[PDB]
Protein chains: 2
Amino acid sequence: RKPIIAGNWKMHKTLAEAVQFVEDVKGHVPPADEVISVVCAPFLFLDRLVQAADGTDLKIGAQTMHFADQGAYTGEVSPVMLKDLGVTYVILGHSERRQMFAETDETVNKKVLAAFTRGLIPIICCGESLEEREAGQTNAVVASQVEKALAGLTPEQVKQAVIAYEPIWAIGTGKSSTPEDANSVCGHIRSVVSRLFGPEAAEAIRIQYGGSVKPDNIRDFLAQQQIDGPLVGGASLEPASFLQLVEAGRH
Amino acid sequence: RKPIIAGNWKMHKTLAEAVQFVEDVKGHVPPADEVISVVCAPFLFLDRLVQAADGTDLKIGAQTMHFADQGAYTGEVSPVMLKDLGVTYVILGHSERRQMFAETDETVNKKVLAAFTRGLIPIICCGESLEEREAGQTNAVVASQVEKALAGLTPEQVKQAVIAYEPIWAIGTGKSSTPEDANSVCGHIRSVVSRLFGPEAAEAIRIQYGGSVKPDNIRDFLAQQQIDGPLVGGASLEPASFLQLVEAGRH
């Protein structure tokens, strides 16, 4: 299971900043055969970034996309559009959208199917809230989100999906889940996959941990058996740090 | 009041199709001082569109945007990013955003305040549902949406805002409101602006009609005293159709 590490810039840079970032990083990202390095930038910069990452191993991804090819959804961007640009990854179901922009597990599932239909590798986010963690439904929440999202896929496709387990209370809070704790939920997710798709799908899929990961702690997480890389937001905004993170995938 | 005509492509093209459209229309769109010709495109294409449209009376606008400059708002595009790119107009509160992605009058307000503080001209959308229509709250529903969306602005800036009345039921249904009716509602909205910001701003503010405006029915709408133009959706995808519309503004 090849490690994958994705940077979610969120709403954070200006085109110039964005291109300077790719320029700085693209030459020192680990080889593609070793670690999948992905920078999820805001829509406006995807175009220039896809080019700046000319023939580099630095992959470019979007922070969303709609579930339709084209249509009357003012503001949205389609999986067709993103593909045409050279974007290869797309974050789906991020809580920031689930709780703010009405992203239901239904829309997320639609989007995952669309992703595969259009050639994009989806990074499906799933995680519980503080309240759910405290109430004990962590495993249940995570399980439903994963069950629903992967609905409609074949095992061969599931092997290609990426699942980012991100406990909400850990996103940009400075409070990370522990490797051991995260490892279990991830093991649980992998176990849910196995029960729905099979031991091959489950043994292939790469599950990520997201939530206050830092270049000083990626190693700890990546070292765990069920975890295959980290979805990083805040610590991916600086080229250096990002290079630190992506190198954690044992170069 | 200089007529303004904006086209909302919604989720509709590929970068390539997008650039040729601009490449085809830009040099033939009406002279700025006569008609404000605008093309609202997907976030993905703006960089290039802005670049290719530089120097022409053809203005480029975004289909939506967030209210915060920076932020952990995965998938969102901020006013800073837009202005920084050269984008001049932005659509806010489109029914499609409203009923499908949790766009409320509060957030729409925050966004309107954001456009002004960030140097973007907002095309504030408002309109009644079929139900509210039948119940007779067209003037009410519409008045509230405008009062809420404009709250915070000074008369001086209200004079710069573009308000687009679109009876939800006419948006791409093929059925459009009668000029007389649309004019009545636009008038009423203007009364709202007059009452809130004084007659001066009310007379300078431009109010569009949206809801199945075809290149063959736009003149009818523009003719109406209270209607200063149209926000066209489907009829704005073809260079040929777009140029017809914008020309109806010329004279």
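Here chain B follows Swiss-Prot, giving residues 2-252 in order.
Cβ coordinates are placed from backbone N, Cα and C, and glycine is handled just like the others.
B:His95 (active site, electrophile): 31 other CB atoms within 10 A of its CB, across all protein chains. Reduced to three states, the DSSP call for B:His95 (active site, electrophile) is coil. Under the heading active site, electrophile, Swiss-Prot lists B:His95.
Taken from Swiss-Prot, the feature active site, proton acceptor applies to B:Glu167. Under the DSSP three-state reduction, B:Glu167 (active site, proton acceptor) is assigned to coil, being neither helix nor strand.
Around B:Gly234 (substrate binding site), a 10 Å sphere centred on its CB holds 25 further CB atoms from the protein chains shown. Swiss-Prot lists B:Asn9, B:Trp10, B:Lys11, B:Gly173, B:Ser213, B:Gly234, B:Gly235 with the feature substrate binding site, giving experimental evidence as the kind of evidence.
In the three-state DSSP scheme, B:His13 (mutagenesis position) is classed as coil. Record note (Swiss-Prot), mutagenesis B:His13 to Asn: Displays poor thermostability, with an inactivation temperature of 37 degrees Celsius; when associated with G-14. The unchanged residue is displayed.
Among the sequence features in Swiss-Prot, the mutagenesis site B:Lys14 to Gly is noted as follows: Displays poor thermostability, with an inactivation temperature of 37 degrees Celsius; when associated with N-13. When other Cβ atoms within 10 Å of the Cβ of B:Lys14 (mutagenesis position) are tallied across all protein chains shown, the result is 22.
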Where B:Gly235 (substrate binding site) falls in three-state DSSP terms: helix
Members of the recorded positions set B:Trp10, B:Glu167, B:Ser213 whose C-beta sits under 8 angstroms from chain A: none
Among B:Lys11, B:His13, the one of these recorded positions whose Cβ has the fewest neighbouring Cβ atoms within 10 Å: B:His13
Shortest C-alpha distance to B:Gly235 (substrate binding site) - which of the recorded positions B:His13, B:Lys14, B:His95, B:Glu167: B:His13
Chain-internal residues, separated by at least six, CB under 8 A from B:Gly173 (substrate binding site): B:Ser213, B:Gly234, B:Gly235
Candidate with the highest Cβ count within 10 Å, taken from the binding-site residues B:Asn9, B:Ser213: B:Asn9
Recorded positions near B:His95 (active site, electrophile) (Cα-Cα within 10 Å), from B:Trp10, B:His13, B:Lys14, B:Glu167: B:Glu167
